[PDB]
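**Student:** Dumping the structure here so I can ask a few things about it.
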Amino acid sequence: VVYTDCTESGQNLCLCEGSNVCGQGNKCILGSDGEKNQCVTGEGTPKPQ
């Protein structure tokens, strides 16, 4: 399957780290002064369409 490019910090099923997708149940953190992506644990949200 293929989702889409993230657009808000806290997503999961999106292209977080590079072109690879994270995994529901985690928590990605976008834009953060140099930190464009980081698949960290926590509770993210299924990037809607």
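Each Cβ is built from the backbone N, Cα and C atoms, and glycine gets one as well.
Feature table excerpt (Swiss-Prot):
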| type | residues | note |
| --- | --- | --- |
| MUTAGEN | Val1 to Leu or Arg | No effect |
| MUTAGEN | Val1 to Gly or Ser | Decreased affinity for thrombin |
| MUTAGEN | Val1 to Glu or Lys | Strongly decreased affinity for thrombin |
| MUTAGEN | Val2 to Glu or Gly | Strongly decreased affinity for thrombin |
| MUTAGEN | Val2 to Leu | Decreased affinity for thrombin |
| MUTAGEN | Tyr3 to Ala | Strongly decreased affinity for thrombin |
| MUTAGEN | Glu17 to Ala | Slightly decreased affinity for thrombin |
| MUTAGEN | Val21 to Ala | Slightly decreased affinity for thrombin |
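Provide an account of the burial state, proximal residues and distances for the features listed.
**Tutor:** DSSP classifies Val1 (mutagenesis position) as coil under the three-state reduction.
Proximity of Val1 (mutagenesis position) to non-local residues of its own chain (separation of 6 or more, Cβ distance below 8 Å) is seen for none.
Taking the Cβ of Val2 (mutagenesis position) as reference, no residue of its chain lies under 8 Å away while being at least six apart in sequence.
Taking Cβ-Cβ distances under 8 Å and a sequence gap of 6 or more within the same chain, the neighbours of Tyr3 (mutagenesis position) are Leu13, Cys14, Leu15, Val21, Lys47.
Residue environment of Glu17 (mutagenesis position) contains 12 other Cβ atoms, counted within 10 Å of its Cβ in all protein chains.
Around the Cβ of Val21 (mutagenesis position), 21 further Cβ atoms fall within 10 Å across all displayed protein chains.
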